[PDB]
Amino acid sequence: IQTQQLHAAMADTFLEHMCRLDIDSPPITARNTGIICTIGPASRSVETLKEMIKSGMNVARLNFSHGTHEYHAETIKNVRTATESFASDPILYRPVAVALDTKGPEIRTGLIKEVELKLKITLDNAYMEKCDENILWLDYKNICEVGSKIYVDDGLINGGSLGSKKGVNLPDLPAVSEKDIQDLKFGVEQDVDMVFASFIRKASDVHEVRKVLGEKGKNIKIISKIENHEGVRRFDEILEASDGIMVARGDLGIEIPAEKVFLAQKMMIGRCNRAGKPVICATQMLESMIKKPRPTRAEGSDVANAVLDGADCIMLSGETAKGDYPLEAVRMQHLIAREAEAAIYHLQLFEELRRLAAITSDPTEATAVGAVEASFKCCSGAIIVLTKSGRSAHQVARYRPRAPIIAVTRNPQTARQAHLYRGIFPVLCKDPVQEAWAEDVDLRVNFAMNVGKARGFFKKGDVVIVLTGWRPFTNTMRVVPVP
Amino acid sequence: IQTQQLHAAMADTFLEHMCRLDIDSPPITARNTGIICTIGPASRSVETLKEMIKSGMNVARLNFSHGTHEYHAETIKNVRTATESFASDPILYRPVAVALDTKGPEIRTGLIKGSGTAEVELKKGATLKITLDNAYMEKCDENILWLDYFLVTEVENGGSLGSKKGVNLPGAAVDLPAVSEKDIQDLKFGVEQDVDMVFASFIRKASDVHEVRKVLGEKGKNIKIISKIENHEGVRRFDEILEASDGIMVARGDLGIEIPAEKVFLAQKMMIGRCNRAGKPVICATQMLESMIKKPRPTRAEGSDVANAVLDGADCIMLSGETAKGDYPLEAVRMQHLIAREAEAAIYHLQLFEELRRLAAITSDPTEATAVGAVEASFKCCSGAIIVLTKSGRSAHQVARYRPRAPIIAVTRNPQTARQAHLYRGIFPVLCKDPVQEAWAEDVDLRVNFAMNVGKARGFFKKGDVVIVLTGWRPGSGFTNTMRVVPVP
Amino acid sequence: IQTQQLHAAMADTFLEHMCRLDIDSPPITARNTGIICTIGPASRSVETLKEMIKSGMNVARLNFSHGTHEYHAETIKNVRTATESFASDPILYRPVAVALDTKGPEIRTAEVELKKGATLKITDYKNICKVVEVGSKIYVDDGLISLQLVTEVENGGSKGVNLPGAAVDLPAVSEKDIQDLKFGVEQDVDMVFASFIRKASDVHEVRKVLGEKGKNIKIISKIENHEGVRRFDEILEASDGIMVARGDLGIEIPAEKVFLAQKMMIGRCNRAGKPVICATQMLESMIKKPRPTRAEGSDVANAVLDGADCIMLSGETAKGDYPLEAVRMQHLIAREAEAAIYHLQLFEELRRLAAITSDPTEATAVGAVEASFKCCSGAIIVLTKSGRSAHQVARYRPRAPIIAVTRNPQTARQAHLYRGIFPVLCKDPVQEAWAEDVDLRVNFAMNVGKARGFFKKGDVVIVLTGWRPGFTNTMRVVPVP
Amino acid sequence: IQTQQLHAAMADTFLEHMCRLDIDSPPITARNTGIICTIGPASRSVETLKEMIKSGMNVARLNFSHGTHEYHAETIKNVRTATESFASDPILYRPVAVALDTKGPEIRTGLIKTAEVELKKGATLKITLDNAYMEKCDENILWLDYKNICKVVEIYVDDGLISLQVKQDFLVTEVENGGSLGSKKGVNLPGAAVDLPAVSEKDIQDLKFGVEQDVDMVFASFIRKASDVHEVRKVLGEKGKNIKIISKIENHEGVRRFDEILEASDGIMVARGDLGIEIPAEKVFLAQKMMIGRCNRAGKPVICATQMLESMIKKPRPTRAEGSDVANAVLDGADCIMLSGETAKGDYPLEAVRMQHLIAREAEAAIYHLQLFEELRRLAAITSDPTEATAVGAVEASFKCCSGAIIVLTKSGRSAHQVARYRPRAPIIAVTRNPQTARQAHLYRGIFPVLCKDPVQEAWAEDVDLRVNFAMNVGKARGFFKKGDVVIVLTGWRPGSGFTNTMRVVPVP
Ligand SMILES: O=P(O)(O)OC[C@H]1O[C@](O)(COP(=O)(O)O)[C@@H](O)[C@@H]1O
Ligand SMILES: O=C([O-])C(=O)[O-]
Ligand SMILES: O=C([O-])C(=O)[O-]
Ligand SMILES: O=C([O-])C(=O)[O-]
Ligand SMILES: O=C([O-])C(=O)[O-]
Ligand SMILES: [Mg+2]
Ligand SMILES: [Mg+2]
Ligand SMILES: [Mg+2]
Ligand SMILES: [Mg+2]
Ligand SMILES: [Mg+2]
Ligand SMILES: [Mg+2]
Ligand SMILES: [Mg+2]
Ligand SMILES: [Mg+2]
Ligand SMILES: [Mg+2]
């Protein structure tokens, strides 16, 4: 009571659960929702990236709609330089994933040399870098009603600021282009952790991305970005082929009526939760913070409601890439997400996730849901999960516990990819593998304990749930008290 | 199926309800959420007000934080002039409420260069002198700014500085009066102008609500008092404030500065839930479509904000600068209309009705049992409307508290009742002007047929559809005891 | 809250609902579960039948497995003589239905002593060897003797025959079934209990016998064997109602499984809104004792909690020594169990399982039931000609009694099949003014309810009528005058 | 879906759950509801008791309302002789508990002269307190043993078969119901405030005798208040501090004071016989469902007793009402069901035990576990006790994989008790080296106790595995599960009680 919105947590109805929400009930220290940040001129710097990690960044998203492979290579180097500067203290080290966002079948403008419009759309490539208030270039070859309205820069253009390489939307380009082929091949070379595939329209599109990543990138998680009507209508087949989903609201809000976007968002988040696959809510969550240090009330509400919807990650696309207040934007998402995680009606969520879950003979699945139930019974400070591939941690997150899921791994890629799942706080263990299997299992558990104690996830008198295996397929649950 | 998100309506779980939301499931024609629009330079004209009414406006909010009584009088005149221009056709006539928003215990600025519409661009790091000398009351600019509560400050972030703007001192315990002398005058002016409701700013306690009611006196005893919760004290004392008030406004603008911005959604959802639980109107207000002040399309967060407020259970949604001073007031009104309809169809009515009854007390009031019976019957047959004859509005309010999917066509001869009905989700008020028939049954039928004709013309239903009709057995207020499931004639 | 277990009614969980059941919370006067009594030598007299009506009897069951048409004709005469002796006072008159229980496709055989392990050679069912295989079981005399045609005595001892699991091909209607059924049409019975219904085609054959003259006679299919349970859905769709004939069912299927079939059929009938009867041995010990056993009290109560519209008495009233007490016991327990129903969950699930239809009568009925819960109504008064409007209300299982007012005597008698319908037969002439005819019939329900103690002046009741001088679509929440 | 009523288990509503119950859906082999049998002339023999164990008996109930200490001692000897004759095979051995049922504050009549008299309806009977007629009870005069009788009355004899209506050191009544009046029959004064002691001198004598004979539990008759339970515990003292005290709720006061009685007791018995005389018979089902619900809510054992299969005293098959009564008691949530005359004096004791076993198994599959487990959690308190979190986590896991068993290592039984309170579908195989723990476990729904007799292994971890494999072998032999199935295994991290914190989801070896 008076903490973690626990009074609201015990209500017999969702209506009373709302009525008991208390701004004076402080949340726990731990924050479950992963934060993805688009890197750009305002945040490419190593000094900024270090502070962005401390502010809550978990995934660095690189939009390959602009920039050369050389440019992104230096960005990744800076990201990894900032990340590895905390490796001197493995208790406080934070794994940071690198995400590749494809250009996709996008129609883009050219370079300004931005300008304020209060316009001849050329297709001659001599203006492919000479665009401005009067000139503007376009890249769609198979282009040609008289053509009434053309939406530029996420439908912004009415006058405004027209930047370089802005987007154009027409509510037959290939799913993956050769330029796309290159970027993922480059992403495989740079050992990125995940791929954000733009404008995925069908399941065949997802299979093409996987073939390109091939055996070399077989562990690269493919997150399909639903940005248009076709993606929504074929969502089920896209989700089955993908490792996760991004609700790309920017383009989606242009391709489909703006008043329907919340329907598509809640549909995809629900189905991803139902499938136990990660879902990302993206774009314009804190749009005004590009120029202002404080978000609007609608922006604060959007982030909170995305977490309440069940989103695994929330994104900043330009608030961190080019805005004037990148650190504040990340901190705001951290603050809002933590408050919203406490406001989740876990009583109903856990019940429906279980009732919608299949009866299986898999010991790990039964063990994971048992750990989540136990963590509710004792209001656990954490669920510690030992995992090599991440699956054990993913299975716990799918049942959406209140307590944070501390995944201990020796696999760095597994550690970085874990950010895709709500509640997984990955820790990279660096102690040598013990020759005795039980002692190596135990060794990683004490590692998770020390991180949780140091970060303030739990204290003396709390209780934690520990998930391990029994043979050299995690099937062992231990309820141990925190010293 | 395939319509009004009815596939999502039949889900056994809220998770499956989310999974079944369909962007290709078109909503019904009727829109249940009331729309309140702040009137200002962008919307004072009769021509604009005419288009704002057609675009979906139900309540006109006049902020007395700025402007003279003379100025506001012409605003009310224009609102009523635009409203009465549709009175030549009572089938499509739309009652429009007038709302008075008090200044309250506000720290406000003054006129930029002697003009309310004038603005200045402040730059980061600039120096600004805050003055209390009334020689700058009407002469504020990028260098000097007068206030009604001198200080040399810097600009931690610049922007457009307009006239009669707000100032906030978080974390403190201000000593400004709940009702000021200026508030008393504005409140008396509102009683004289026959406004329908008062939005009382910065209500911190129940004593505040009672003082506003005393000023409204006997002449304004029927003026609805909506307490604006804008600060820490208002949230902590919400139950006693709600008990004293006729309704509640989540005034997120000031609330988002007074309390941490990341906590505002908690206070919003708490208050909407408690008003829903109490059956009193609740308004979600401010910055819902802020970007539409300068842009013709809202941001994705703003579209989400309106939808979720409706899903939260808000009776009304508000527009401030988007309609008072923005460049796209009609589009902002139309955007709220479009989103509200979509979100109204996405409500999980199965669970909502379920909790509303269980949280409702067993009463011997025949009107209450009749209202909840009408809502159940409207769910059973997916009725096109619940027609309610009401004199004071009470009968219609009791139906709205149980949140039916179908629109509530409240028929009244009382114009003030017609205007105030906009405060409740789903009440579509129609002002009947026909003479009272001496035979009660024929007077009842006359008003029922009036709602029928409105519903047909509006595309709510057609002949052969099924509607729920709530009437009384004796003329007057308090005898609503008859529920009929009738085919449209 | 101290009455009708209303404290238990407000529990948020069924477990807490159980925890709040209070032996000191008295039930209401009205009793909702219909009571069906088999009439026989112990209850045939006019004087006894009068006391049985006063004690709660709603339906008189005549088992045509025994007795001649002459005998049953005199039984019906006595039932109607006792019933009609209260007709001089329509406030205290109780419509009493007459039910014909068919012999059906029955297999029949001093005494002889059978020994365990001995062999028996079977030599009136001429087609048994084609429906039983080597190793099949045969049960004789209410399951007393069991055999395994060269049979082996599995259970010995010193009549009716059951072939469990076996697909018996005997005709649905026998020649004497046709004659008995035709006799029932001649005697103007209200309902038929069709024994050993195995498939939907069986129900259609019974309906064929009743013809146009008995087109309004309700057919209650008796589920008595494995095939009937396995084909229940098609049987229920074809029938007007269902009887859980536990006597024979307990022989045809393992006795430990009978409760599964009972709760299955009651649930499915509740889901369809069709009457269901729980029958046989409910108070069996009261044949010889004036008080029931604890198991028998529990059986009656749990049948009501299951959702059965009626409970039945067989030997307890046909041949036992305490028929009045057996009827009174069922009346008392049913009332206690009706107050112990978790109406919060029941009403919730009945609506969710109900289809969204554009039928005004359906919307009116569920709206009336919802309103009756909101104001703790003393009754739901329904004016009805066919009973349909009253049946639609009963399917949503309100706590309050449903006073169905009708001028149709058959409608009044058949209404007893539905939980909660208290039928009253209005006999006043139709008034030329429509509204005065409605008011006359509503005030009749008013006076009946007041006299029976269902409510008093100033209480609140729900009234269901029509709006123009042909379908019930008007609900009024009125104080009792 | 075709077994254990699993289709009905997945219904979104209890109504649909009813609609999906399938007589062709066979239950699992395991039977969770404990069976208590009253021992008497029909069942005292070692040979009969042997068959009673094989037919399903878990608890032998000895009614000390009759019989000498010598008599009951020989019954206990036969029970243990019959029980230990299966110890030659520890895989199939079944621990059998011995339960002492007290006489309590009982009012009994005098002696007639198998002599009995026929009381006739409408006739008159005089109640006398004069000890001269203590062995001269006839059709007109009847003696009893209650000192302050005529004061607390302004009457029911022989289990309520005979009912009297008083008309006046004496009393004049009129026979409301006739029947046969034997010697030392029982008398009920419904509602009247009886001042008889909770524990009598005879009760103290029997209770001390039970400690000497090492009984596992006491069925305390006519518990009216918590002070009564406390008096029973005082008599049992430190020597019998581990004897479970089961309070029998048989009267109005016990129901009204149930919460305080339940708090003081180890369990509760719904003694429907006397309760059905003390309160109106039509209300007994209310008191049954209240007490079972509250015992389920408190996590303490509850027994449904008396007349469950009454007709089987003379008949080899039960009535349809009796079969329903057994099933519905299990559906209510009763941990154990009881037989009284059906096994003590009836002609078909074996069949009565077999029928209860059969019905209970069928009813256990028909429980709506979705709603039951859900409410048990919501009504359960958030605690920092690791054993509590481990228990509810294991049960949740057991539903997820439809486990063949939940194997629990326990010395005192507590770990196994905490699992049973959440009512899993799967049986709880409690492995113990404590024979008293094995016998007392029968009080809890679903706990199948197995008494391990292997020597303690020198390596503690190997001793744990030995006991887990023992449970595996028991489950294999009883047909609870087979190789390749999945079971939940509950153990501790340290030796000794109170360290059960480890849940393993393992395939059967
Ligand atoms: O239920 P109880 O009495 O707490 O017994 C459980 C104990 O059994 C064990 O699982 C092992 O048994 P032992 O203590 O006999 O070695 C302990 O770890 C555990 O604490
Ligand atoms: O590409 C995106 O992220 C979008 O359109 O939102
Ligand atoms: O007054 C208001 O609307 C606010 O402060 O948001
Ligand atoms: O025929 C019957 O009623 C039976 O078998 O129960
Ligand atoms: O004593 C008993 O067991 C009873 O009364 O049932
Ligand atoms: Mg995009
Ligand atoms: Mg204001
Ligand atoms: Mg304000
Ligand atoms: Mg028959
Ligand atoms: Mg007839
Ligand atoms: Mg039969
Ligand atoms: Mg005893
Ligand atoms: Mg007692
Ligand atoms: Mg007793």
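What you see of chain C is 13-121, 130-143, 160-184, 193-202, 207-517, 520-531, where the numbers are those given in Swiss-Prot.
Every residue gets a Cβ built from N, Cα and C, even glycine.
For reference, Swiss-Prot has these:
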type	residues	note
BINDING	C:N70, C:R106, C:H464	L-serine binding site
BINDING	C:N75, C:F76, C:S77, C:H78, C:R120, C:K207	ATP binding site
BINDING	C:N75, C:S77, C:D113, C:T114	K(+) binding site
BINDING	C:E272, C:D296	Mg(2+) binding site
MUTAGEN	C:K367 to M	Abolishes both pyruvate kinase and protein kinase activities
MUTAGEN	C:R399 to E	Impaired homotetramerization, leading to homodimerization and subsequent activation of the protein kinase activity
MUTAGEN	C:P408 to A	Significant reduction in hydroxylation and in PKM-mediated transcriptional activity of HIF1A; when associated with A-403
MUTAGEN	C:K433 to R	Abolished acetylation by EP300. Abolished deacetylation by SIRT6
MUTAGEN	C:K433 to Q	Mimics acetylation, promoting homodimerization and activation of the protein kinase activity
MUTAGEN	C:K433 to E	Abolished interaction with phosphorylated CTNNB1. Impaired phosphorylation of histone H3
MUTAGEN	C:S437 to Y	Unable to bind FBP but still activated by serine
MUTAGEN	C:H464 to A	Abolishes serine binding and allosteric activation
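This view paints the features noted in Swiss-Prot onto the structure.
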{"residue": "C:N75", "record": "ATP binding site", "Cβ within 10 Å": "19"}
{"residue": "C:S77", "record": "ATP binding site", "Cβ within 10 Å": "13"}
{"residue": "C:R106", "record": "L-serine binding site", "Cβ within 10 Å": "18"}
{"residue": "C:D113", "record": "K(+) binding site", "Cβ within 10 Å": "25"}
{"residue": "C:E272", "record": "Mg(2+) binding site", "Cβ within 10 Å": "29"}
{"residue": "C:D296", "record": "Mg(2+) binding site", "Cβ within 10 Å": "24"}
{"residue": "C:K367", "record": "mutagenesis position", "Cβ within 10 Å": "14"}
{"residue": "C:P408", "record": "mutagenesis position", "Cβ within 10 Å": "24"}
{"residue": "C:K433", "record": "mutagenesis position", "Cβ within 10 Å": "13"}
{"residue": "C:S437", "record": "mutagenesis position", "Cβ within 10 Å": "24"}
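Classification of C:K367 (mutagenesis position) by DSSP places it in coil, neither helical nor stranded. Report note: the L-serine site is defined by C:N70, C:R106, C:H464, and the residues of the same chain whose CB lies within 8 Å of the CB centroid of those residues, excluding them, are C:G46, C:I47, C:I65, C:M69, C:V71, C:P107, C:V108, C:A109, C:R461, C:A463, C:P471. Using C:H464 (mutagenesis position) as the reference Cα, a 10 A cut-off selects C:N70 from the binding-site residues C:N70, C:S77, C:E272. Largest CA to CA distance in the ATP binding set (C:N75, C:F76, C:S77, C:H78, C:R120, C:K207): 16 Å, whole number. Most other Cβ atoms within 10 A: among the recorded positions C:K207, C:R399, that distinction falls to C:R399. In the three-state DSSP classification, C:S437 (mutagenesis position) falls within a helix. Of all the recorded positions in the record (C:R106, C:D113, C:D296, C:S437), the one with the smallest CA separation from C:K207 (ATP binding site) is C:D296.
Taken residue by residue with DSSP, C:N70 (L-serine binding site) is part of neither helix nor strand, so it is coil. Between the CA atoms of C:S437 (mutagenesis position) and C:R399 (mutagenesis position) there is a gap of 17 Å.
Checking each of the recorded positions C:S77, C:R106, C:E272, C:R399 against C:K433 (mutagenesis position) by C-alpha distance, the shortest gap belongs to C:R106. Put plainly, the recorded positions C:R120, C:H464 were compared by Cβ crowding within 10 Å, and the winner is C:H464. On a Cα basis, C:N75 (ATP binding site) lies 6 Å away from C:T114 (K(+) binding site).
The recorded positions recorded for this entry are C:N70, C:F76, C:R106, C:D113, C:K367, and the Cα of C:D113 lies nearest to that of C:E272 (Mg(2+) binding site). With a threshold of 8 Å between Cβ atoms, none of the binding-site residues C:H78, C:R106, C:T114, C:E272, C:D296 neighbour chain B. Across the fold, the C-alpha of C:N70 (L-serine binding site) and the C-alpha of C:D296 (Mg(2+) binding site) stand 24 Å from each other. Counting Cβ atoms from all protein chains shown, C:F76 (ATP binding site) has 23 others lying within 10 Å of its own Cβ. Gap of 8 unmodelled residues flanked by C:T121 and C:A130; Cα separation 13 Å. Of all Cβ atoms in the shown protein chains, 25 besides its own fall within 10 Å of the Cβ of C:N70 (L-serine binding site).
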